[PDB]
Amino acid sequence: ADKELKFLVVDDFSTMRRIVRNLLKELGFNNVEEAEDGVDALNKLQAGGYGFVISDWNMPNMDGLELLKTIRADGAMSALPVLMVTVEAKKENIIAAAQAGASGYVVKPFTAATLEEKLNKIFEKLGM
Ligand code: BEF
Ligand code: BEF
Ligand code: BEF
Ligand code: BEF
Ligand SMILES: [Mg+2]
């Protein structure tokens, strides 16, 4: 995929945002911005130009599921890829996220190999 693709990494733990940013850097993606919850993410998305969102689930103010539903419902960004990356591992969470339009799902903790794979699967599926 295009190495200039612009990512938004959303997670309320700065520890986790840094981890994702660094793995993406390792894979060749340097165009990365950050948000600390769903409200903040929606503010940043309106700056335009974003091509991919990686989102946590548990966050204050607006959680990852609500963020996902908001993205899918808005004509400006309804086809934006959204990869969930979260501690929530239960079947019910995986099902709810998929039903709400998630592009993929990763359970923390995860390796760079898992991320590259999860990312690639989405790139192929969407023709990116
Ligand atoms: F995660 Be933020 F920096 F509070
Ligand atoms: F990165 Be966030 F905006 F604190
Ligand atoms: F807080 Be996240 F859902 F891992
Ligand atoms: F459960 Be399906 F999406 F109607
Ligand atoms: Mg969290």
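Chain A is numbered as in Swiss-Prot; the shown residues are, in order, 2-129.
Heads up, header says this was done by X-ray crystallography, 1.7 Å.
Cβ coordinates are placed from backbone N, Cα and C, and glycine is handled just like the others.
Sequence annotations record features per position, and here Swiss-Prot assigns Mg(2+) binding site to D12, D13, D57, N59. Of all Cβ atoms in the shown protein chains, 27 besides its own fall within 10 Å of the Cβ of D57 (Mg(2+) binding site).
Quoted from Swiss-Prot for the published mutagenesis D13 to A: No effect on magnesium binding. The Cβ of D13 (mutagenesis position) lies under 8 Å from the Cβ of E37, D38, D57, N59, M60, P61, each of which sits 6+ residues away along the same chain.
In this structure, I95 (mutagenesis position) is part of a helix by DSSP. Counting every protein chain shown, the number of other Cβ atoms lying within 10 Å of the Cβ of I95 (mutagenesis position) is 16. The annotation that Swiss-Prot gives for the mutagenesis experiment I95 to A or V reads: Enhanced CW flagellar rotational signaling activity.
As a published mutagenesis entry, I95 to D, K or M appears in Swiss-Prot alongside the note: Loss of CW flagellar rotational signaling activity.
Experimental mutagenesis at this site is recorded by Swiss-Prot as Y106 to W, annotated: Impairs chemotaxis; when associated with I-87. DSSP assigns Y106 (mutagenesis position) to a strand.
The distance from the Cα of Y106 (mutagenesis position) to the Cα of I95 (mutagenesis position) comes to 7 Å. Per-site Cβ counts within 10 Å over the binding-site residues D12, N59 peak at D12. Rounded to a whole value, the Cα-Cα separation of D12 (Mg(2+) binding site) and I95 (mutagenesis position) is 18 Å.
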